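A.B. asks: For reference, the structure I am asking about is given below.
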Amino acid sequence: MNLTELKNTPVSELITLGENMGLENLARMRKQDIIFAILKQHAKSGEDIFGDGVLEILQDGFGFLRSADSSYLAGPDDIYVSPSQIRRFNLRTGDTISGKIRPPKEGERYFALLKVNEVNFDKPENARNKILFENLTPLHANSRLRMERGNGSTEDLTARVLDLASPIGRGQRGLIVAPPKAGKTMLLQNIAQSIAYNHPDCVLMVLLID
Amino acid sequence: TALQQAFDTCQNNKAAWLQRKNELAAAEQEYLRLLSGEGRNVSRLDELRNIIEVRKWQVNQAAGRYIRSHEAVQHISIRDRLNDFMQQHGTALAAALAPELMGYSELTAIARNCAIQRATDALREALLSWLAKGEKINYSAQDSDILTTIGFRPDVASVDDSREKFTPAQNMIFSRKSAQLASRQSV
Ligand SMILES: Nc1ncnc2c1ncn2[C@@H]1O[C@H](COP(=O)(O)OP(=O)(O)OP(=O)(O)O)[C@@H](O)[C@H]1O
Ligand SMILES: [Mg+2]
């Protein structure tokens, strides 16, 4: 069954289900190894298994499928995807795939996909005739984004000052030049939570490096 | 038939202005209903404020277009009426204003405009002396519905919206903004 719910759950719940599923010596190793072994024994029983993730293609064309919670780690949780899915199913790099998964047979370390059920929150059928990103003609920042919470929060003054100094917009290209000890990290988290609260339709994610 | 063409253009401008104010009012009511909620579509709220600005600017531009079109139509109509009546009764007007016409017949430009101002102010004083009676007169002979359906003055909705003055920079920025508005509406 779906591995995301057992992936985002904390380690305690995973280990407790580990003891109650019949394997009690699966605590002293990595989270990826724990989930790999638990799902291995679970699929060995012969039950329905569901998977999801984001794919990527190596140099040889054979691809991997990583998970967002694992921070795209090259652990056993990844799923093998063949170039044939790309060649006929017409799936590009990084397409979010959710659907059936196959327990790998002997000599196969990583899982495989049986069939695809959802691609980029859309049906896999109409994803074939999808316009490319670079083929779209761009324009300037037509839309305007407001960073004010509107509830009079105790920290809304920072967002209001940011709006007054430099309004932000959709599809804009902006930089925040700052020396160290500038308080930038928490103002980025503040604008992130502001756009999450004000705009529940647009997708939000934050990239952390080193 | 230039008169009828002018009337058709004036009516087209009036209808366009009326439907522009119709979509304007629709825009304000829709924006108000969407603003009744809190934080639902803040980006769409800003877009609605922008569309309100665009619609009001375009309504002002259409109102100005209609005002100048109506002024031109009235000017042409009064020119035609005065011209026809004046061919009918120009001899008596010339007789009552003979010295100025002898002055204009052969004199130079400075004396020409001197006779011009003499004739004009003499007829102004005659007109202001006569109009003390203040009698009521109907429209022209064949220009009844011309002066009926067009209207004596532009509607009161055309004077409260044209008082806002926009600089050419505002006009051009709103024109290009409406340009991308039309581009989006095409899609
Ligand atoms: N709006 C604010 N309200 C309160 N304190 C603020 C505000 N902006 C900046 N500061 C202060 O500025 C300092 C910056 O702290 P913080 O750890 O957020 O910085 P940072 O720029 O994200 O860090 P670094 O550059 O070291 O990674 C803190 O002392 C913080 O209290
Ligand atoms: Mg920081």
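Per the header: electron microscopy, 3.7 Å.
The backbone N, Cα and C atoms fix where each Cβ goes, and this holds for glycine too.
Per Swiss-Prot, the features are:
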type	residues	note
DOMAIN	A:48-123	domain 'Rho RNA-BD'
MUTAGEN	A:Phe62 to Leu or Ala	Defective for RNA-binding
MUTAGEN	A:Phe64 to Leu or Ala	Defective for RNA-binding
MUTAGEN	A:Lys181 to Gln	Partial loss of ATPase, helicase and termination activity
MUTAGEN	A:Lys184 to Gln	Improves ATPase and helicase activity but reduced termination activity
MUTAGEN	A:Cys202 to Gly or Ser	Does not affect the kinetics of ATP hydrolysis and inhibition by bicyclomycin
A.B. asks: Which one is closest to A:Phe64 (mutagenesis position) in space, judged by CA to CA distance, out of the mutagenesis positions A:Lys181, A:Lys184, A:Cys202?
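C.D. replies: Given the candidates A:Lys181, A:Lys184, A:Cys202, the nearest one is A:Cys202.
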A.B. asks: How long is the line from the C-alpha of A:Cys202 (mutagenesis position) to the C-alpha of A:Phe62 (mutagenesis position), rounded to the nearest angstrom?
C.D. replies: 32
A.B. asks: Cβ atoms within 10 Å, counted per site: which of A:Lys181, A:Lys184 has the most, among these mutagenesis positions?
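C.D. replies: Per the Cβ count within 10 Å, the most buried is A:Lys184.
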A.B. asks: At the level of the C-alpha atoms, what whole-angstrom distance separates A:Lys184 (mutagenesis position) and A:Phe62 (mutagenesis position)?
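C.D. replies: Between the Cα atoms of A:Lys184 (mutagenesis position) and A:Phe62 (mutagenesis position), the distance comes to 40 Å.
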A.B. asks: Please state whether DSSP places A:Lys181 (mutagenesis position) in a helix, a strand or coil.
C.D. replies: coil
A.B. asks: To the nearest Å, how far is the Cα of A:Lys181 (mutagenesis position) from the Cα of A:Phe62 (mutagenesis position)?
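C.D. replies: Just about 44 Å between their Cα atoms.
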A.B. asks: Which chain-mates of A:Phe62 (mutagenesis position) that are at least 6 residues away have a CB under 8 A from its CB, listed by sequence?
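C.D. replies: When sequence neighbours closer than 6 are ignored, A:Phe62 (mutagenesis position) has A:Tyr80, A:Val81, A:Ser82, A:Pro83 within Cβ distance under 8 Å.
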A.B. asks: Anything from the mutagenesis positions A:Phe62, A:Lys181, A:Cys202 with its Cβ under 6 A from ligand 1? List those in sequence order.
C.D. replies: A:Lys181
A.B. asks: Using all protein chains in view, find how many other C-beta atoms are within 10 Å of the C-beta of A:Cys202 (mutagenesis position).
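C.D. replies: That number is 11.
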A.B. asks: I want to verify one value. Collapsing DSSP to three states, which class is A:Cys202 (mutagenesis position)?
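C.D. replies: SS state of A:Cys202 (mutagenesis position) = coil.
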A.B. asks: Residue counts in helix (H, G, I), strand (E, B) and coil for the domain 'Rho RNA-BD' (A:48-123), per DSSP?
C.D. replies: 7 helix, 32 strand, 37 coil
